[PDB]
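**Q** Before I ask anything, let me first share the structure, which is written out below as structure tokens.
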Amino acid sequence: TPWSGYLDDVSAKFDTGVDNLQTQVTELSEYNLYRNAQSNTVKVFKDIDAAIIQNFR
Amino acid sequence: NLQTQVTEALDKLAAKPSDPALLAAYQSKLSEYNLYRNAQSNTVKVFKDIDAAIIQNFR
Amino acid sequence: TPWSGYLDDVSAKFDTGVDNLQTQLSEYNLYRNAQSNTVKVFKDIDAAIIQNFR
Amino acid sequence: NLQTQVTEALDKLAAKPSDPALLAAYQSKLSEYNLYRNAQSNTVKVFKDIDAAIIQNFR
Amino acid sequence: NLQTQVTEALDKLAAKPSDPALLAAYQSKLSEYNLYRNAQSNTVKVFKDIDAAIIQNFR
Amino acid sequence: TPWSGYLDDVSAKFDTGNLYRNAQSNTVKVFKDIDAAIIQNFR
Amino acid sequence: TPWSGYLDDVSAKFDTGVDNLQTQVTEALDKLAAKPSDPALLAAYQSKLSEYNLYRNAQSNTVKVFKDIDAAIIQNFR
Amino acid sequence: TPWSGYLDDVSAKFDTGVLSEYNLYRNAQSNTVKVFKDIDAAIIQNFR
Amino acid sequence: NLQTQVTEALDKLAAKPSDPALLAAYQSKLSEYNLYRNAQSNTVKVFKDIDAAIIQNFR
Amino acid sequence: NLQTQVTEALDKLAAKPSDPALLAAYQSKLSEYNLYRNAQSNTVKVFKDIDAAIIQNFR
Amino acid sequence: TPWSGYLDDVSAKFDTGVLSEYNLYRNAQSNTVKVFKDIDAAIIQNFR
Amino acid sequence: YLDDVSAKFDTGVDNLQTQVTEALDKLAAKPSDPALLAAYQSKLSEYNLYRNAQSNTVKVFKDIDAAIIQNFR
Amino acid sequence: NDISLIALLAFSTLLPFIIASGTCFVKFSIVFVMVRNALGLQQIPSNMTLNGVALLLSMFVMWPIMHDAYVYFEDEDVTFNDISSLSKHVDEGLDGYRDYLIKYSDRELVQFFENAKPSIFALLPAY
Amino acid sequence: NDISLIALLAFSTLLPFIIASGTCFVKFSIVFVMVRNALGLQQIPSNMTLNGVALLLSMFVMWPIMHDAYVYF
Amino acid sequence: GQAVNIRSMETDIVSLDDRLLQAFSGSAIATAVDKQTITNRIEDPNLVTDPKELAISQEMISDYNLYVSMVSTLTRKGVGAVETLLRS
Amino acid sequence: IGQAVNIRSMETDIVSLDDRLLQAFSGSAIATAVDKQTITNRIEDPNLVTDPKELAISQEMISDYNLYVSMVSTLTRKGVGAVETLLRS
Amino acid sequence: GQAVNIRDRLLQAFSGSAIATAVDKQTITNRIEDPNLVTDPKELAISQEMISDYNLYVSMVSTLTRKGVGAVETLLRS
Amino acid sequence: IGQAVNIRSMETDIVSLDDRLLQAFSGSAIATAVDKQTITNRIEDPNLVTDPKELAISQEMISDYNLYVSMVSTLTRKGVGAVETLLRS
Amino acid sequence: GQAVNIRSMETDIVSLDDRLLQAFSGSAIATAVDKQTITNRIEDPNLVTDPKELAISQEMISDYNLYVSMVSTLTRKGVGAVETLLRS
Amino acid sequence: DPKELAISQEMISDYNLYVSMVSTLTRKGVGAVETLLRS
Amino acid sequence: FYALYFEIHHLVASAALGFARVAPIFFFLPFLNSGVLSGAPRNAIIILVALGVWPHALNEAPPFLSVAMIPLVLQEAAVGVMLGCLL
Amino acid sequence: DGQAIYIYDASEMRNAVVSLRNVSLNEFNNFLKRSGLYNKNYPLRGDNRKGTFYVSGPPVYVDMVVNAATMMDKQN
Amino acid sequence: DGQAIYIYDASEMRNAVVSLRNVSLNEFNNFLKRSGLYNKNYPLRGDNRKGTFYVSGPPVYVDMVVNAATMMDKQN
């Protein structure tokens, strides 16, 4: 099956939340900060669970 | 029920990733959920450790 | 309930402290720089106690 | 079968290491596999440790 | 009573976020409360761990 | 063989599209940090 | 044999995904440094260095993410 | 009684020193306290 | 014989400590040697500990 | 006694925050005190750790 | 006597070595001391 | 051994520590030449790579020996 | 899975008392020293040895019922989704031992004890 | 200086086998088992307490010898 | 969809050993399913991402671990009491 | 958020040592049940865990809860260990 | 190209468990002397299992031998 | 900076044994009680925590308290174990 | 320069104690002057601003750290070897 | 040093196991003579 | 500094065979048996007596190394019970 | 079930209640009548066009209806 | 319940209270009346157009009302 996790759901929300922002920059600070906070938030979601997998044992 | 109001603020920033007031409130939300989750993770761990300490002492 | 907490209070303190700064550029730049700074401070000073629990 | 779609997304980024959507999806893949591998390591480890504790008790 | 004059300097910068002397005094306040809080957190921890070490020794 | 990147492609849209040298020299440093900070968020 | 590992796999996977960036930035360094005022040459090498900096940091931080998981296994050996 | 600390004192060396004279005045004053702030964060980590 | 081909790559970076390709390959060498050395140290350790457990059981 | 000649160069820059030679010497003082202070903190820590390790071994 | 380390000696090499001349003389000066700063700030984290 | 992994960087370059000193002797001699600023930035930036690639390899070799010694017990 | 290992380890711990009481070893080691007291010798042939010759004999005859315990329990057909059939499964595993105790114990004493097909826990002192 | 603590803890671990051999506890323990055996009593007076009463006299004599070691060291 | 089974089955016991044996089967069936349902939660890689279902899978380990550790040491004491009285 | 304290610690006579121990057990199980439900209601209210001042308070209630039950565990362990050596003799 | 080939009970038990611990010792020995297999994570995980069941095997036959010879002394002293 | 020292140690011959141990116990309990206050009021005083001159001293005293009480713990444990190995037999 | 004595002839000893006492006095004076010779290196300011002297003192810190723990576990194992014989 | 400490890492541990093995056999060795003399 | 650990480590191996030689004299003698001597200080005596009488030099390596060890113990016990029945 | 005759005793009857999302009860009953597994003695109790229902019978009939309902609703 | 007759003694009756969010009691009583699981001896006690009610009966009737009531709010 084509599999997607919750981290991918977060990154996909920046793809489905925009309508034509992926097309109209080809067709700039908007694309600067929209990709900035996307990586910063997926970094936070990368980190928040990683303390819990260590707290397993 | 914290995850509901987590899951209700990301989509309006997804539809408008240029509103300055919204990302300030969204960051104020998501760091607060960051403070909640590891607090629950650290607090169940001591309750495991002290319950394991009794059988390690009495074994 | 819609729960609000202390970081929501300190982030709204930047907005509700001024009257109409959100509706009326160098002022709003440093005003964001201090608003974004103080939440980086406040997310660290508690998280040191979070790792300092166990 | 996660390692298959791990080993299939690095090569298109290898051919094009400047696409902004692709390396964002690649990091969203690879950090998630990072979250998967130590989770499997930590979960087999406890199943070893509690099984070693029984022979430690009964020896 | 440190938290009082912590909670007393944020409101004048909130009402007037452009005075250069005030944000200098506000940053000079908040970093000192930053130095105080983790000092208290680090100092209770040693008193817990060394108290746990005695029962770890005598068990 | 002529290898291409997509930072080679955005130069190719600038060729095939003194202010031209000021628009391109800034947008090439837009990618130079956006795609550098994304891979710096690995660790 | 000159032996290769999995970390040499992923690093040379970047080096086979790219083809000529180790010498094409030298040819644009040949070009722009000859006459250092041409607008079609300033952006030429400035378009070569940008992909060289992104590609070299991409081949670097991947190494650390593929390191620390294998550190976590060997830490979980005992 | 308002308590004073050392970061107040080093900023009290700076505040009594007095338009480009006033805006290069907040230039170095931002630098000195931000560089003085991290010198003890390592040591205060270094109790444990 | 891994330490030989470790010790043959340090000298060209010593003569040229500014080549970007060489330090990338050197880090690709040295982190893999880091993964090799503690693996051998941790694996001899279990073969000692389980050998000590038999005489601990039978003493 | 380094902190004395730290505390003696800031006041003349306070009286003249536009002399270019003074902030060069002041930064050369204050960064050097930065290099001294973390050196003392880092050097007492190992002397604590190796002294704690022996009792950790012998307990 | 004032105690002069190596970074005091390199600032003494800038001072004792002697508008657009004098400003760029500081422009090269304010960065070289931060360069000498962080190189010894790289050894110091590697003690622990 | 640990002196030799340090000394391979002092042997691998001939006299770079003196080459930077004579360079900044020329910089304090005549601080107004563009080829002298560019030569100084090309000679100064090689040093921070040199000493941080001196201190990081001994840092990673330190914990490797620390992993060896602690697995005695 | 982990309940099977604690149950086998509990059998290895209890094994001296089961062979001391439950099996036919008591018929051997009693009547061996009965001959020594019949002859009148006190320390000849030094009953540490005579317990050995009583143990190899009692183990030689108990071992075939013990071999039945393997071939019933080392198989892979133990997965029963309902817990009562698995309970009756391990009831039928010990059925050869229970049948042996029934063969060698008196009838009415067992039903007096389980007055408190019969339980293995009740016939054990009656054997 | 640090390994003086190693010499102290290593002396500390081997302590009761020195009390098992070096001191005069060996005179009290033997004669107290002998006064139990000569009376014909086997188990009583429960020699776990007879080790204690034989130990307390030996400590009562050995204390001035061992006390000068602390003030000297 | 979901599905629960409302009817629980029961059987009569007459002796004392079967009361132990139904605890033996109830613990072997408890540990055999709880060794598996957290591994199926780990092997499904959508379940290893969300912190909500990470925190419930965090506490299911501690529920399994304290239970099997409790039944180990109670049985160690239970056979220790048969050990000492017969050694005397 | 508005509190109350009770000031009477009553005294009932013990009729035996067994009558004493039942009070000492019931007096300690209430304190260990209440403090753990205090720290849970502190956590489950999320506005208490986001403030800096209340966190060192919850740190203190954690470290006291760990030290209390560990001190009664090792003491009861050495107590029954003191019983076992005398009974072995 | 990869290839594949296809093919007193105490006196057979001790001989059966004799090389059963030897080949599992050696297969993780040349697993760890081969440096390609210790760098890959999913080869590290199956070696982590291969260590752990190795530990449970020789500890199980250790303690079960100990209680096996532990049942003879009490009956023999009687 | 205020210091004080007493120089002549009290010393005599007591054939009594327990009171020397009582003086050793009280001398250790008071010296470990005065310093837990001295480090605590150094840490709650907000002037001392900000000064880098005072901070170098503050890291020292927490190590001197740490190594001291851990030394008495390990010496006593070997001490009470040494009497255990002779009396348990 | 440095010195090496060439002939380490086995001076036969009446017991092993004089050898242990000379090894203990041979190394207590060693580590006592090391604990000074790196601390005074830190305490002089001219020694610590030079990176060249600084990584030398980093080196001697890594030697002094690795040394005492190599003597520590070696004697803890020696005591652990002798007590398992003497316990019996 | 990574190869020299590793070969001394085995060299300490195997000789420590050998000295414990030779001492446990001496204890069961003379203890078997003790019980056979009590017979 | 490896030989300092090896000198005590060759000794503790040499005393085990020294224990196996002189242990069944402490069972035979009337003023040294287990009826007259306790359990706790017995095994301290039997080790250091054989350490004071062991014939080879202590710092040297013992020649015991993997020759034939289980029958060597039955040699030293058989000569020990011989010396017991003569003494 | 068209192939064999299973016989249980009366104290082994188990029951369950399931909930379907995107498949109706009348369509599942038209599947059971299409296949032949429809049993008029132990029918399905629920509303005729809704999503939740109740089933009770022998343990081979209940585990069949549950395993085909939660694998048919996931496919649609 | 339409297929079997269950019998328990009087000391086994269970109680339960359950609050529905997006369905009424009069809409749930139609699910019990139309499907045939209605029982006039142990009805549902509550207000007719609300969410909260009270049940008490045999342990197979109580577990069916709770499990079939909390499975409708996930569908509506």
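In chain C, numbers come from Swiss-Prot; the residues present are 3-26, 51-80, in order.
Determination method: electron microscopy, 3.8 Å.
Heads up, the Cβ atoms here are built off N, Cα and C, so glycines get one too.
The note that Swiss-Prot attaches to the published mutagenesis C:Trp5 to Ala is: Abrogates host cell invasion and effector secretion; when associated with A-8. Can secrete effector proteins; when associated with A-20. For the mutagenesis result C:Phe16 to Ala, the note given in Swiss-Prot is Can only secrete early substrates such as InvJ/ScpT, PrgJ/SctI and PrgI/SctF. Can polymerize into filaments in vitro, but not in vivo. Cannot enter cultured epithelial cells. In Swiss-Prot, the entry for mutagenesis C:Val20 to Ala states: Can secrete effector proteins; when associated with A-5. Exhibits constitutive secretion of substrates. Retains the ability to display SipD/SctA at the tip of the needle filament. The structure shown retains the original residue. Under its mutagenesis annotations, Swiss-Prot gives C:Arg58 to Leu the following note: Non-invasive phenotype. Annotation of the mutagenesis experiment C:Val65 to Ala in Swiss-Prot: Can only secrete early substrates such as InvJ/ScpT, PrgJ/SctI and PrgI/SctF. Does not yield assembled filaments in vitro. Cannot enter cultured epithelial cells. One mutagenesis experiment catalogued in Swiss-Prot, C:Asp70 to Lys, is accompanied by this note: Can secrete only early substrates. Can assemble needle filaments in vitro, but shows a filament assembly defect in vivo. Can invade cultured epithelial cells. Record note (Swiss-Prot) on the mutagenesis of C:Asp70 to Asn: Cannot secrete the translocases SipB/SctE and SipC/SctB. Shows increased secretion of SptP. Retains the ability to assemble needle complexes, but is not able to invade cultured epithelial cells. According to Swiss-Prot, the mutagenesis experiment C:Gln77 to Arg carries this note: Cannot secrete the translocases SipB/SctE and SipC/SctB. Shows increased secretion of SptP. Retains the ability to assemble needle complexes, but is not able to invade cultured epithelial cells. Quoted from Swiss-Prot, the note on the mutagenesis of C:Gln77 to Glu is: Can secrete only early substrates. Swiss-Prot documents C:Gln77 to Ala as a published mutagenesis change and attaches the note Shows a specific deficiency in the secretion of the translocase SipB/SctE. Shows fully assembled needle complexes. Is able to invade cultured epithelial cells. Under mutagenesis, Swiss-Prot gives C:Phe79 to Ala with this note: Abrogates host cell invasion and effector secretion; when associated with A-76. What Swiss-Prot says about the mutagenesis result for C:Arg80 to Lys is this: Exhibits constitutive secretion of substrates. Can invade cultured epithelial cells. Where Swiss-Prot documents C:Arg80 to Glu as a mutagenesis experiment, the accompanying text is: Cannot secrete the translocase SipB/SctE and SptP. Retains the ability to assemble needle complexes, but is not able to invade cultured epithelial cells.
Each of these features: where is it, how hidden is it, and who are its neighbours?
**A** The 10 Å shell around the Cβ of C:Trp5 (mutagenesis position) contains 13 further Cβ atoms across the protein chains shown.
Taking the Cβ of C:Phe16 (mutagenesis position) as reference, residues of its chain lying under 8 Å away and at least six apart in sequence are, in sequence order, C:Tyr57, C:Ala60, C:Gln61.
Annotation for C:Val20 (mutagenesis position): spatial neighbours C:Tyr57, criterion Cβ-Cβ under 8 Å with sequence separation of six or more.
The local packing around C:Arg58 (mutagenesis position), expressed as other Cβ atoms within 10 Å of its Cβ over all shown chains, amounts to 14.
Applying an 8 A CB threshold to same-chain residues 6+ apart, the list for C:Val65 (mutagenesis position) reads C:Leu9, C:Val12, C:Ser13.
Note on C:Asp70 (mutagenesis position): other Cβ atoms within 10 Å of its Cβ, all shown chains, come to 13.
Taking the Cβ of C:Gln77 (mutagenesis position) as reference, no residue of its chain lies under 8 Å away while being at least six apart in sequence. In this structure, C:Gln77 (mutagenesis position) is part of a helix by DSSP.
Packing around C:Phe79 (mutagenesis position) is summarised by its Cβ count: 19 other Cβ atoms lie within 10 angstroms of its Cβ, all protein chains included.
The Cβ of C:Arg80 (mutagenesis position) has 14 neighbouring Cβ atoms from other residues within 10 Å, across all protein chains displayed.
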**Q** At the level of the C-alpha atoms, what whole-angstrom distance separates C:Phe79 (mutagenesis position) and C:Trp5 (mutagenesis position)?
**A** 24
**Q** Given the mutagenesis positions C:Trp5, C:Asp70, C:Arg80, find the one whose Cα is closest in space to the Cα of C:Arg58 (mutagenesis position).
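**A** The smallest Cα gap between C:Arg58 (mutagenesis position) and any of the mutagenesis positions is with C:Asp70.
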**Q** How many Å lie between the Cα of C:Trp5 (mutagenesis position) and the Cα of C:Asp70 (mutagenesis position)?
**A** 22
**Q** Looking only at C-alpha atoms, tell me how far C:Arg80 (mutagenesis position) is from C:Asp70 (mutagenesis position), rounded to the nearest Å.
**A** 17
